[PDB]
Amino acid sequence: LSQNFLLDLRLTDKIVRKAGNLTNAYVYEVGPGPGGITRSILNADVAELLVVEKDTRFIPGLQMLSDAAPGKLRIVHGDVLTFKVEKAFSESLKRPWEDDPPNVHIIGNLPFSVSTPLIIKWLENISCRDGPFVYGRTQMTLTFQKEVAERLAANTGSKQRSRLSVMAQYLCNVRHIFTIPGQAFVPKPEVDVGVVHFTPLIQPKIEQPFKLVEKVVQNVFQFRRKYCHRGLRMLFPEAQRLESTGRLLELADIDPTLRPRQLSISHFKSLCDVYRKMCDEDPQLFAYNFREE
RNA sequence: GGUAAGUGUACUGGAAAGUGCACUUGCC
């Protein structure tokens, strides 16, 4: 539940500029409380604004706008996590993948406790081209915490280079655009808020299943300041770990003295592609959870 | 020594913050 509100008509209006030209668009907004952005979206001449809101306190104020803008704002009382936007718009709007993005957009100012699990849920959806991505390469404009925004957009060798960097950037073009200060919200939180734009890639930079990249990225990054080989080890049961780790790094041409923050997405394609071949040869390797064995 | 803030720093795929460490400022 949200307890810090963005109501500056200057900042909500600037968020919807960064989403692009929406002048006949079908927009799905997830966050809206006081509808600050909601008002900003409707003044952009969208075709429809679909809006989901769990908190009932905000729905009378959203109806306030479904009448000041008749035939423009569809309201839904619901949970953005259970809600299926795959069926919220017509099949006529579905563009192919190797086309341009569709006329469907996601804009969102969720609580960070909702938006952080959800961006990963949506990243898996991009992988499977289902979910919000039945329409094609649906773009999304979301608010994360200043720090989380930088991790999604971080390049190699930087300090915010985390798991979220690779899980996002291999599937999406990611632009951390600007950062609103906490003082602009009401009441003020003890954090700053970043704004990030996602555009799904026609060809992902790793073509492996999402759960496979997940596992490689999770193990590379689990020991954070150390040699990246400290983490890649744990993909392999102890009995084969010495030989399977050396074979992994050598075939992928990875320097084991590299740190997790130093590995390009190219390095992950090589690690993932070779790890994919190891699981094809040993059908019971992929399930090795080192945490107990 | 115990404690609580603040600052810096490290980490977080469950970040409107949290935790470790260092220093500073107060207190017991």
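Sequence positions for chain A are given in Swiss-Prot numbering; the residues included correspond to 33-325, in order.
Backbone N, Cα and C define each Cβ position, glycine as well.
Classification of A:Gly63 (S-adenosyl-L-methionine binding site) by DSSP places it in coil, neither helical nor stranded. The Cβ of A:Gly63 (S-adenosyl-L-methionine binding site) lies under 8 Å from the Cβ of A:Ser34, A:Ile69, A:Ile139, A:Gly140, A:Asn141, A:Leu142, A:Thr175, each on the same chain and at least six residues away in sequence. Annotation comment: Swiss-Prot describes A:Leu38, A:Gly63, A:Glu85, A:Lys86, A:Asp111, A:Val112, A:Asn141 as S-adenosyl-L-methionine binding site.
Here Swiss-Prot describes A:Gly65 to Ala as a published mutagenesis experiment; the accompanying note says: Abolishes methyltransferase activity, DNA-binding and SAM-binding. Does not abolish transcription activator function. A 10 Å cutoff on Cβ-Cβ distances gives A:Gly65 (mutagenesis position) a total of 24 other Cβ atoms nearby, all chains included.
Secondary structure at A:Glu85 (mutagenesis position), taken from DSSP and collapsed to helix, strand or coil, is coil. The C-beta environment of A:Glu85 (mutagenesis position), restricted to residues of the same chain at least 6 apart in sequence and closer than 8 Å, consists of A:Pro64, A:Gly65, A:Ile91, A:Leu94, A:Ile107, A:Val108, A:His109, A:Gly110. For the published mutagenesis A:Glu85 to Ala, Swiss-Prot gives the following note: Inhibits rRNA (adenine-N6,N6-)-dimethyltransferase activity.
One entry in Swiss-Prot concerns the mutagenesis experiment A:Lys86 to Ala. Its note says: Inhibits rRNA (adenine-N6,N6-)-dimethyltransferase activity. Shown in sequence order, A:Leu33, A:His109, A:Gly110, A:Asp111, A:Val112 are the residues of the chain, 6+ apart in sequence, with a C-beta less than 8 angstroms from the C-beta of A:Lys86 (mutagenesis position).
Recorded in Swiss-Prot as a mutagenesis result, A:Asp111 to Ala carries the remark: Inhibits rRNA (adenine-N6,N6-)-dimethyltransferase activity. Taking all protein chains in view, 12 other C-beta atoms sit within 10 angstroms of the C-beta of A:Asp111 (mutagenesis position).
The annotation that Swiss-Prot gives for the mutagenesis experiment A:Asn141 to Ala reads: Does not affect SAM-binding, DNA-binding nor transcription activator function. A:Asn141 (mutagenesis position) falls within neither a helix nor a strand when secondary structure is assigned with DSSP, and so counts as coil.
Of all the Cβ atoms in the protein chains shown, 22 others lie within 10 Å of the Cβ of A:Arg183 (mutagenesis position). While the structure shown retains the original residue, Swiss-Prot records the mutagenesis experiment A:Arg183 to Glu with this note: Abolishes the interaction between 12S helix 45 and TFB1M; when associated with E-256 and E-257.
The secondary structure of A:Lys220 (mutagenesis position), as reduced to three states from DSSP, is coil rather than helix or strand. A:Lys220 (mutagenesis position) counts 11 other C-beta atoms within 10 Å of its own C-beta, drawing on all protein chains shown. What Swiss-Prot says about the mutagenesis result for A:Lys220 to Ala is this: Abolishes methyltransferase activity. Does not affect SAM-binding, DNA-binding nor transcription activator function.
Close to A:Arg256 (mutagenesis position) in the fold, though at least 6 residues off in sequence, lie A:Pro292, A:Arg293, each with a CB less than 8 Å from its CB. The mutagenesis experiment A:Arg256 to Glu is recorded by Swiss-Prot, whose note states: Abolishes the interaction between 12S helix 45 and TFB1M; when associated with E-183 and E-257.
Counted within 10 Å of its Cβ, the other Cβ atoms near A:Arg257 (mutagenesis position) come to 8, all protein chains included. According to Swiss-Prot, the mutagenesis experiment A:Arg257 to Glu carries the following note: Abolishes the interaction between 12S helix 45 and TFB1M; when associated with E-183 and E-256.
Across the residues the record lists as binding S-adenosyl-L-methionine (A:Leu38, A:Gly63, A:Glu85, A:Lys86, A:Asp111, A:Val112, A:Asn141), the two Cα atoms farthest apart are 20 Å from each other.
In this structure the C-alpha atoms belonging to A:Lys220 (mutagenesis position) and A:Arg257 (mutagenesis position) are separated by 34 Å. A coil conformation is recorded for A:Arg256 (mutagenesis position) in the three-state DSSP classification, outside any helix or strand. Cα-Cα distance from A:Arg183 (mutagenesis position) to A:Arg257 (mutagenesis position): 16 Å (rounded to the nearest whole number). When Cβ atoms from all protein chains are considered, those within 10 Å of A:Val112 (S-adenosyl-L-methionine binding site) total 21, not counting its own. Cβ-based neighbour count (10 Å, all protein chains) for A:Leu38 (S-adenosyl-L-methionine binding site) stands at 21.
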